[PDB]
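Read through the structure below, which is laid out as structure tokens, and then see the notes.
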Amino acid sequence: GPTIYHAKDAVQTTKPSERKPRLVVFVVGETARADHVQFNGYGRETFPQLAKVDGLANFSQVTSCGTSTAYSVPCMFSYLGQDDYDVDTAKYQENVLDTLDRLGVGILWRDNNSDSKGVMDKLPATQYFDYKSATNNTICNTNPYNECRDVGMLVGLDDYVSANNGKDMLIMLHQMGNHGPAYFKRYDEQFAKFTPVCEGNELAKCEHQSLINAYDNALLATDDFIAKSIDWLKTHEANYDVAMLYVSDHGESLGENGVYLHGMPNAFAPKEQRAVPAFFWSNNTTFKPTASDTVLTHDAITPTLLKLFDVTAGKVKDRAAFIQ
Ligand SMILES: [Br-]
Ligand SMILES: [Zn+2]
């Protein structure tokens, strides 16, 4: 077959029948910058709800694999690491979700962003769902753009847990997040807290503060979405050990030295396109976050996902992770 394997040696060292089963939501973020999170030194509370969640760990020194969704998302789930990663061949490689699925962890991917950028392609199509349209997402009529919202991806998840009751499960929610350039469209009116707001496509012609304000209002909506994802997990914490991982795919330039948007090649790109937020929450000490200021990259995601399910694989031994 065409697949290039990397973890045929992978084994789950404790089974869900020998301990509490585990239920994890991985929010795959979009366009959020580390330096616009107050936990990392920003001067506005852009994540006020997460700031009040007990057990929410922040990671202040995370760098993305790349500067675009197409480059970063496959690398986030890769075994190869940023040094060997090749965007053009990523789809042929066994990735961490392929491994976990083979080992019996339920894999679900809901997408309100674009698609999985090849990550889900080898797995059954019934495990991938497009949440960008109102035919699948029930929450698209809350704004004048008729734009489907990330919180719609929480609806019906209890069916998945019930269908896989007693097993380990990993649910990816690929959110619209801070996708630009129309940051002002990314949030409903209750999050229009920082004003005034850039509403034009020529971002350089907006007042800089108005551009920042639109971007930060979109972060408030993501704060809300992540908090609601934690609320959902808590409804299952009697029977499951639950956890939420959030990592953004890349950052965004907002006019520094006249640069806007993202996508600059890694060798040239400014720090704002690479420094990304990451958060981890869990309900108890089954999982323990790594020290908040540990220097980490997207290479830490695959080892984190394996460790969350007690899976060992030689390819990622000694790699740092977001949990101990
Ligand atoms: Br302010
Ligand atoms: Zn992106």
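Each residue's number is its place along the chain shown, starting with 1.
Structure method, as recorded: X-ray crystallography, 1.2 Å.
Keep in mind that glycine also has a Cβ here, set from the backbone N, Cα and C atoms.
Record features, source Swiss-Prot:
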BINDING   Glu30, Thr69, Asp249, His250  Zn(2+) binding site
MUTAGEN   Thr69 to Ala (Swiss-Prot position 283)  Abolishes transfer of phosphoethanolamine (PEA) to a lipid A analog in vitro. Reduces resistance of E.coli to colistin about 16-fold, by comparison with the same strain expressing wild-type mcr-2
MUTAGEN   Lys117 to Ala (Swiss-Prot position 331)  Abolishes transfer of phosphoethanolamine (PEA) to a lipid A analog in vitro. Reduces resistance of E.coli to colistin about 16-fold, by comparison with the same strain expressing wild-type mcr-2
MUTAGEN   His262 to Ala (Swiss-Prot position 476)  Abolishes transfer of phosphoethanolamine (PEA) to a lipid A analog in vitro. Reduces resistance of E.coli to colistin about 8-fold, by comparison with the same strain expressing wild-type mcr-2
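All features noted in Swiss-Prot, drawn onto the structure.
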| residue | record | contacts (Cβ under 8 Å, 6+ apart) |
| --- | --- | --- |
| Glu30 | Zn(2+) binding site | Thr69, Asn113, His174, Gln175, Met176, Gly177, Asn178, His179, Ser248, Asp249 |
| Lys117 | mutagenesis position | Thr69, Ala70, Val73, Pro74 |
| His250 | Zn(2+) binding site | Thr31, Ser64, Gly66, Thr67, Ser68, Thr69, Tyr71, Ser72, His262, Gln273, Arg274, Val276 |
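In this structure, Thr69 (mutagenesis position) is part of a helix by DSSP. There are 21 other Cβ atoms within 10 Å of the Cβ belonging to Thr69 (mutagenesis position). The most densely surrounded of the recorded positions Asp249, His262 is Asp249 (count of other Cβ atoms within 10 A of its Cβ).
Neighbouring residues of the recorded Zn(2+) site, listed in sequence order and excluding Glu30, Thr69, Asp249, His250, comprise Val28, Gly29, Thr31, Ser64, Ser68, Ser72, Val73, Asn113, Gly177, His179, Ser248, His262 (Cβ within 8 Å of the Cβ centroid). The recorded positions near ligand 2, defined by a Cβ under 6 Å from one of its atoms, are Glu30, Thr69, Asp249, chosen from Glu30, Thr69, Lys117, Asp249, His262.
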